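Visitor: Sharing a structure, written as structure tokens. Questions coming.
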Amino acid sequence: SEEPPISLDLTXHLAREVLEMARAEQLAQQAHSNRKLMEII
């Protein structure tokens, strides 16, 4: 903690990558995995 939050601020934009993409891949894996498993039950 010395320099300004430049990397944090820019990460704000890129949150639509590491949080949107990550969250999507989780919802997608856990949509189709869950759907394939649940389709069996």
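Residue numbering for chain A follows Swiss-Prot; the residues present correspond to positions 154-194, in that order.
This entry, so its header tells us, was determined using solution NMR.
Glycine is no exception: its Cβ is also placed from the backbone N, Cα and C atoms.
According to Swiss-Prot, the protein has these features:
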MUTAGEN   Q183 to A  Strongly reduced affinity for CRFR1
MUTAGEN   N187 to A  No effect on affinity for CRFR1
MUTAGEN   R188 to A  Strongly reduced affinity for CRFR1
MUTAGEN   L190 to A  Strongly reduced affinity for CRFR1
MUTAGEN   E192 to A  No effect on affinity for CRFR1
Visitor: Rounded to an integer, what is the Cα-Cα distance in Å between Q183 (mutagenesis position) and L190 (mutagenesis position)?
Guide: 10
Visitor: Within 10 angstroms of the C-beta of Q183 (mutagenesis position), what count of other C-beta atoms is obtained when all protein chains are considered?
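Guide: Its Cβ has 10 other Cβ atoms within 10 Å.
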Visitor: Using all protein chains in view, find how many other C-beta atoms are within 10 Å of the C-beta of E192 (mutagenesis position).
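Guide: Result for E192 (mutagenesis position): 8 other Cβ atoms within 10 Å.
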